[PDB]
2 protein chains.
Amino acid sequence: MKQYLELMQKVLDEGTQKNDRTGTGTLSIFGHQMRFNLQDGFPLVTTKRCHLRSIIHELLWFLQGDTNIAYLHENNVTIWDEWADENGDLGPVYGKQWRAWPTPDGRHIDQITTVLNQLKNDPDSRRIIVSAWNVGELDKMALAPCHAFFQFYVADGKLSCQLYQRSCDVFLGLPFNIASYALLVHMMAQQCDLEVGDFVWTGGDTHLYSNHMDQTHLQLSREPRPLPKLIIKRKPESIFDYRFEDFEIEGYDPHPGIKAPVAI
Amino acid sequence: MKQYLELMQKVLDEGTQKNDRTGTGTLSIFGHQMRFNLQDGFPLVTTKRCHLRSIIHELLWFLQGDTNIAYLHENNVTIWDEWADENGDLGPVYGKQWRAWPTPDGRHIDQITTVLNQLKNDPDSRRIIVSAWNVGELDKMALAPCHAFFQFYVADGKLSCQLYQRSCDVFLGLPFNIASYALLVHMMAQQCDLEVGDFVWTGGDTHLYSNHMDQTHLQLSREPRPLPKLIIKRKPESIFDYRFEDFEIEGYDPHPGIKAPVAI
């Protein structure tokens with residue numbers, strides 16, 4: 001996509017040499033923002049083929065709130081395997097915070113239900129927020145959330161969403177991160193009888209791994225194709241009742257997939 | 001400032017009609033970002049005179065962690081009076097979350113100390129964050145934090161900071177919000193033997209009150225003046241030991257102050 005390739009070129013042009021936790025080098029900038037008007041089309045990178053099978057399953061899994069990988073494994077989705085203990089547990093990552101944020105007085109707060117009813121009843125609200133950044137829970141999480149916080153907004157019958165991503169692997173992570181939140185906006189808008197607005201992406205440490213440079217140069221040589229279209233085949237009775245088969249992408253005509261590795 | 005006036009013009013040009021909680025109308029956009037290189041100068045709006053007395057005191061107060069207004073009242077700082085109960089209490093707003101975030105297992109987490117030692121010991125970290133968005137505490141707060149979350153970053157000997165502001169009164173609030181976080185970056189950088197980098201400002205619902213339109217038109221007719229310079233007159237032994245008298249702004253040559261009202 002235009003905004004995505006522009007981001008990539010910026011990191012290349014202006015990124016500073018910066019290592020990660022493992023000592024793996026990157027080029028890095030701090031602070032960036034992009035906006036995707038969801039009525040333009042579904043914001044799935046076209047300059048390489050991006051599979052959403054794992055993304056759809058992960059989102060349904062987040063929404064279900066159980067942080068054991070069993071459901072992912074049921075579906076041969078392996079993207080959390082690296083972090084899971086011998087019982088398939090991750091600690092209180094994403095879904096737990098979304099559906100059951102623990103409080104000092106022993107309650108568990110369902111932020112997704114909170115937001116849904118806020119959007120229905122008080123759409124002007126400036127405090128329609130879901131946070132995964134539960135400070136007292138960070139140590140027990142397999143890792144700290146990269147998608148830390150998101151805020152919704154309603155104007156002119158349209159649902160918008162802004163995501164704060166503290167750390168962004170531009171090559172490997174970002175195409176998927178955009179798709180995941182774009183999907184969630186569509187689902188929430190459907191459930192609230194709203195049209196889709198903008199997905200606003202905001203990054204903290206926004207970086208290209210040095211060992212993704214070959215791939216970055218290749219992808220930059222490619223022209224974006226028309227955005228595809230998201231089809232929700234059925235209207236479920238709630239945000240928690242979506243199924244994998246409910247989602248179809250039409251008119252996706254990507255350039256070929258591009259593999260990129262990780263260090264250990 | 002250039003970035004600030006550009007923001008104001010954007011809200012004017014592209015903002016949609018949007019009411020607040022009281023029913024007071026605004027023009028609103030969702031999602032914006034600005035970057036202030038702090039080595040350029042201290043980012044205090046020059047197109048109207050902006051007093052920092054209250055801002056400095058409020059920041060020291062945040063850092064002290066006690067959410068009773070007594071210290072503010074000691075100094076005739078009245079900016080929290082509207083929210084405080086008959087005992088001067090606000091509930092677990094800003095300072096409490098910064099210095100003593102309560103956990104389910106009965107601990108209180110000092111996020112400011114956490115960040116300071118992270119900056120000193122692991123400056124590459126992509127998870128150097130302070131959050132005020134404590135979901136289980138929102139109801140007891142006099143109001144939900146507008147400055148929800150901030151992240152720090154270190155590259156090339158320079159400390160940067162990004163603030164996520166869920167709700168922004170562009171006229172009345174924003175000049176002060178920028179100054180407050182800009183000051184904090186200077187203080188933290190001093191304590192970590194770092195230079196100052198960028199202050200990256202990110203907004204959610206970013207709005208101009210309709211009854212600030214006269215003022216907005218006036219301020220837009222004015223040319224920004226050279227940025228002033230922040231002087232820290234003394235190096236305290238820690239981030240918690242700053243005093244009001246430690247701070248001086250030099251070379252501030254603003255256009256005249258512009259009053260703007262609030263509805264009730």
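Structure determined by X-ray crystallography, 1.8 Å.
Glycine residues also receive a Cβ, built from the backbone N, Cα and C atoms like all the rest.
Features as listed in Swiss-Prot:
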type	residues	note
BINDING	A:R21, A:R126, A:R127, A:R166, A:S167, A:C168, A:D169, A:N177, A:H207, A:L208, A:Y209	dUMP binding site
MUTAGEN	A:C50 to Y	Shows 0.2% of wild-type catalytic activity, but substrate affinity is not affected
BINDING	A:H51, A:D169, A:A263	(6R)-5,10-methylene-5,6,7,8-tetrahydrofolate binding site
MUTAGEN	A:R126 to E	Shows 2000-fold decrease in catalytic activity and 600-fold decrease in affinity for dUMP
ACT_SITE	A:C146	active site, nucleophile
MUTAGEN	A:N177 to A	Shows 200-fold decrease in catalytic activity, 20-fold decrease in affinity for dUMP, and 10-fold decrease in affinity for mTHF
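Shown here: features listed in Swiss-Prot, placed on the structure.
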residue: A:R21; record: dUMP binding site; CB count, 10 Å: 12
residue: A:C50; record: mutagenesis position; CB count, 10 Å: 18
residue: A:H51; record: (6R)-5,10-methylene-5,6,7,8-tetrahydrofolate binding site; CB count, 10 Å: 13
residue: A:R126; record: mutagenesis position; CB count, 10 Å: 23
residue: A:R127; record: dUMP binding site; CB count, 10 Å: 20
residue: A:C146; record: active site, nucleophile; CB count, 10 Å: 19
residue: A:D169; record: dUMP binding site; CB count, 10 Å: 22
residue: A:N177; record: mutagenesis position; CB count, 10 Å: 20
residue: A:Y209; record: dUMP binding site; CB count, 10 Å: 21
residue: A:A263; record: (6R)-5,10-methylene-5,6,7,8-tetrahydrofolate binding site; CB count, 10 Å: 11
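Largest CA to CA distance in the (6R)-5,10-methylene-5,6,7,8-tetrahydrofolate binding set (A:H51, A:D169, A:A263): 22 Å, whole number. Proximity to chain B, defined as a C-beta distance under 8 Å, is registered for the following binding-site residues out of A:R21, A:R127, A:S167, A:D169: A:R21, A:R127, A:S167.
Around the Cβ of A:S167 (dUMP binding site), a 10 Å sphere holds 23 further Cβ atoms from the protein chains shown. According to its DSSP assignment, A:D169 (dUMP binding site) is in a strand.
If you take the Cα of A:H51 ((6R)-5,10-methylene-5,6,7,8-tetrahydrofolate binding site) and the Cα of A:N177 (mutagenesis position), they are about 12 angstrom apart, rounded to a whole number.
Looking at A:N177 (mutagenesis position) and A:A263 ((6R)-5,10-methylene-5,6,7,8-tetrahydrofolate binding site), their Cα atoms lie 20 Å from each other.
A separation of roughly 19 Å, to the nearest angstrom, links the Cα atoms of A:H207 (dUMP binding site) and A:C50 (mutagenesis position). A:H207 (dUMP binding site) carries a strand DSSP state (E or B).
Largest Cα-Cα distance over the residues recorded as binding dUMP, namely A:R21, A:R126, A:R127, A:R166, A:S167, A:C168, A:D169, A:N177, A:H207, A:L208, A:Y209, equals 36 Å.
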